[PDB]
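One structure is given below, encoded as structure tokens.
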Amino acid sequence: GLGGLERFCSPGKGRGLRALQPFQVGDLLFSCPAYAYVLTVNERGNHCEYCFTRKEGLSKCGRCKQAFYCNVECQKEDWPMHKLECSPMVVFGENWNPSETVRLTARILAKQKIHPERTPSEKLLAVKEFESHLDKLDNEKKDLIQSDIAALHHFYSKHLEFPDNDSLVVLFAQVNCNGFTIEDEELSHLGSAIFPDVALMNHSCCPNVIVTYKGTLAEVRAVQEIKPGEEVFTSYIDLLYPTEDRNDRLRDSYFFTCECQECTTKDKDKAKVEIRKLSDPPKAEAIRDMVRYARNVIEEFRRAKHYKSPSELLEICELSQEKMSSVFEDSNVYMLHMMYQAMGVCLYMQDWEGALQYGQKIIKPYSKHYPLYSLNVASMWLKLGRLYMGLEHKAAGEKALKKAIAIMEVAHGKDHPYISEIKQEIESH
Ligand SMILES: O=C(NCCCN1CCCC1)c1ccnc(-c2ccccc2OC2CN(CCc3ccc(Cl)c(Cl)c3)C2)c1
Ligand SMILES: C[S@@+](CC[C@H](N)C(=O)[O-])C[C@H]1O[C@@H](n2cnc3c(N)ncnc32)[C@H](O)[C@@H]1O
Ligand SMILES: [Zn+2]
Ligand SMILES: [Zn+2]
Ligand SMILES: [Zn+2]
């Protein structure tokens, strides 16, 4: 197993992870090497395929020209996984489009053939033991899994010996239930991976640990003091949202309803859905209509970023914030959601002033809605610091970069390469 920890039966939460020793804020509970992992398509050329090192001058695979490495060692070490895609990418050309889940699942199947025995990533929970929720699958989820199985056969039949369709539906369901996205220091999507021992941890909206990544290595650090006998919880979702939203997401993606202290008390729900203090106060039904409108625009924007222009996208943000502002306060999470989306459009357009304009409005409400140590808060401080630095506002930039560092020292560890990069940014300017 893992020193100072153990697997146990968590009542009403299946299997979980329990502490056998005290952990202080910032302590590393454990590390977990990726069992299987894939660099996202949009990050190719920026990060090494094998170790995820972000570097300039990465060497391109000569055959597919769509894999980049630190050197010939990273190239060679990645080949058992890269061969599943190398020749297929040049053969299918523009037609090569498997989903990231399919790309990851192909790598799980390849690893199972090469290394059927328990790996150092499975000291407490094995990939074969993963919870699937197969019995809970509705028509929509079975249809998505069936599309994934067809893409798996379509693009990965060369080296894989597939089990029957029944074993593949269990696998794809296990992957959705236990798979991790890997994000960078700005919470930008890097790729997807399997970390079996990390997937043993259950969810809480007031977690006592945070998961971070050091290349393809997952690290688990305390964000609250943990005592012997206490269960170790991480957050599976974005904690900005009120209780109903959080549980709608946990039910849809993980088939359960959270009963943590935040979900039971609903303490932060009032401030999260803050209403304007108007002379004629807004009616209960008028609030409910705006909450419904707010969730609908969130979904509308999500679809729109796939085909609308940057000005159309910014229009959706501006117009929806205008309609919402008649009922909702600026610190309200639905207002904040649109501002964050608008900041993201600005960043893409390289409209640094516009991105800064939004980030400045988001940061104080983020600090009040998110937990004490939050990757979402650290990432916003970091973006703000980098925008201020880029726009020659070096004192404001240094202050924001040091706010990011203070959180990241707890979550990522004092010695994290991301913190060395931020300190170099402070010292170079
Ligand atoms: O890292 C993530 N969040 C932080 C906590 C992670 N923790 C790991 C262990 C527990 C929680 C995360 C977020 C989103 N996506 C994934 C992800 C990564 C890999 C493969 C599928 C992935 O999930 C995608 C998104 N999604 C939800 C819809 C869904 C749910 C069930 C089924 Cl059976 C089907 Cl068909 C479809 C499919 C991971
Ligand atoms: C990644 S697994 C975590 C380990 C899992 N408990 C097991 O036995 O394999 C995620 C699943 O654990 C369960 N789970 C996690 N957190 C929970 C919670 N707070 N309450 C209830 N069930 C929870 C759900 O069934 C969820 O889909
Ligand atoms: Zn490398
Ligand atoms: Zn190649
Ligand atoms: Zn909760």
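Numbering of chain A is taken from Swiss-Prot, so the residues present carry the numbers 5-433, in order.
Using N, Cα and C of the backbone, Cβ positions are placed for all residues, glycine too.
Per Swiss-Prot, the feature S-adenosyl-L-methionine binding site maps to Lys17, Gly18, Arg19, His137, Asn206, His207, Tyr258, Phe259, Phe260. What Swiss-Prot records for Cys52, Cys55, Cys74, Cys78 is Zn(2+) 1 binding site, and it gives sequence analysis as the kind of evidence. Marked as Zn(2+) 2 binding site by Swiss-Prot on the basis of sequence analysis: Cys65, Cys68, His86, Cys90. In Swiss-Prot, a mutagenesis experiment is listed as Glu190 to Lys, annotated with the note Strongly reduces methyltransferase activity on p53/TP53. Mutagenesis annotation in Swiss-Prot: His207 to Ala, described as Abolishes methyltransferase activity; the structure shown retains the original residue. Quoted from Swiss-Prot for the published mutagenesis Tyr245 to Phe: Strongly reduces methyltransferase activity on p53/TP53. Among the mutagenesis entries in Swiss-Prot is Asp252 to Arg, noted as: Slightly reduces methyltransferase activity on p53/TP53. Per Swiss-Prot, mutagenesis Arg306 to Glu is noted as: No effect on methyltransferase activity on p53/TP53. Per Swiss-Prot, mutagenesis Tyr374 to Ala is noted as: Abolishes methyltransferase activity on p53/TP53. Listed in Swiss-Prot is the mutagenesis experiment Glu429 to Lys, annotated as follows: Reduces methyltransferase activity on p53/TP53.
Here the features listed in Swiss-Prot are placed on the structure.
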{"residue": "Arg19", "record": "S-adenosyl-L-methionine binding site", "Cβ within 10 Å": "15"}
{"residue": "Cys65", "record": "Zn(2+) 2 binding site", "Cβ within 10 Å": "19"}
{"residue": "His86", "record": "Zn(2+) 2 binding site", "Cβ within 10 Å": "21"}
{"residue": "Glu190", "record": "mutagenesis position", "Cβ within 10 Å": "14"}
{"residue": "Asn206", "record": "S-adenosyl-L-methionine binding site", "Cβ within 10 Å": "20"}
{"residue": "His207", "record": "mutagenesis position", "Cβ within 10 Å": "18"}
{"residue": "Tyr245", "record": "mutagenesis position", "Cβ within 10 Å": "24"}
{"residue": "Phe260", "record": "S-adenosyl-L-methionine binding site", "Cβ within 10 Å": "17"}
{"residue": "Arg306", "record": "mutagenesis position", "Cβ within 10 Å": "10"}
{"residue": "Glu429", "record": "mutagenesis position", "Cβ within 10 Å": "16"}
Original post:
ligand 3 is in the model; which of the recorded positions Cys78, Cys90, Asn206, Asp252 have a C-beta less than 6 angstroms from one of its atoms?
Top reply: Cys78
**OP:** Among all chains shown, work out which of the binding-site residues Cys52, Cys55, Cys74, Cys78, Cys90 has the most CB atoms within 10 A of its CB.
**Re:** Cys52
Original post:
So, in DSSP terms, is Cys65 (Zn(2+) 2 binding site) helix, strand, or coil?
Top reply: coil
**OP:** Compile a sequence-ordered list of residues in the same chain as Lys17 (S-adenosyl-L-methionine binding site), six or more apart from it, whose Cβ lies below 8 A from its Cβ; state 'none' when nothing qualifies.
**Re:** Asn206, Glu235, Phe260
Original post:
So what sits near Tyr374 (mutagenesis position) in its own chain, CB-to-CB under 8 Å and at least six residues off in sequence?
Top reply: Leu243, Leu244, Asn380, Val381
Original post:
Whose Cβ lies within 8 Å of the mean position of the Cβ atoms of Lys17, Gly18, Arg19, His137, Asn206, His207, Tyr258, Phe259, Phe260, the S-adenosyl-L-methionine site, other than those residues?
Top reply: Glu135, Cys181
Subject >> Other C-beta atoms that fall within 10 angstroms of the C-beta of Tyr258 (S-adenosyl-L-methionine binding site) >> reply: 18
Original post:
C-alpha of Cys55 (Zn(2+) 1 binding site) to C-alpha of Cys90 (Zn(2+) 2 binding site): distance in Å?
Top reply: 18
Subject >> Local backbone state of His207 (mutagenesis position), from DSSP in three classes >> reply: strand
**OP:** List those of the binding-site residues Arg19, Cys65, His86, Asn206 whose Cβ lies under 6 Å from any atom of ligand 2, in sequence order, or write none if there are none.
**Re:** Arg19, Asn206
**OP:** Sort the binding-site residues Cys68, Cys74, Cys78 by C-alpha distance from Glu190 (mutagenesis position) and give me just the closest.
**Re:** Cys74
Original post:
Taking the mean position of the Cβ atoms of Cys65, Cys68, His86, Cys90 as the Zn(2+) 2 site, which residues outside that list, in the same chain, have a Cβ no more than 8 Å away, listed in sequence order?
Top reply: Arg67, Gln70, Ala71, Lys87, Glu89, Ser91, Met93
Original post:
Can you tell which of the recorded positions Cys78, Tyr245, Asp252, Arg306 lies nearest to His86 (Zn(2+) 2 binding site) in space, using Cα positions?
Top reply: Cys78
Original post:
Taking just the CA atoms, what is the gap between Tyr258 (S-adenosyl-L-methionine binding site) and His207 (mutagenesis position) in Å?
Top reply: 10
Original post:
When you measure from each Cβ to the nearest atom of ligand 4, which of the binding-site residues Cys52, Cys55, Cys68, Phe260 fall under 6 angstroms?
Top reply: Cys68
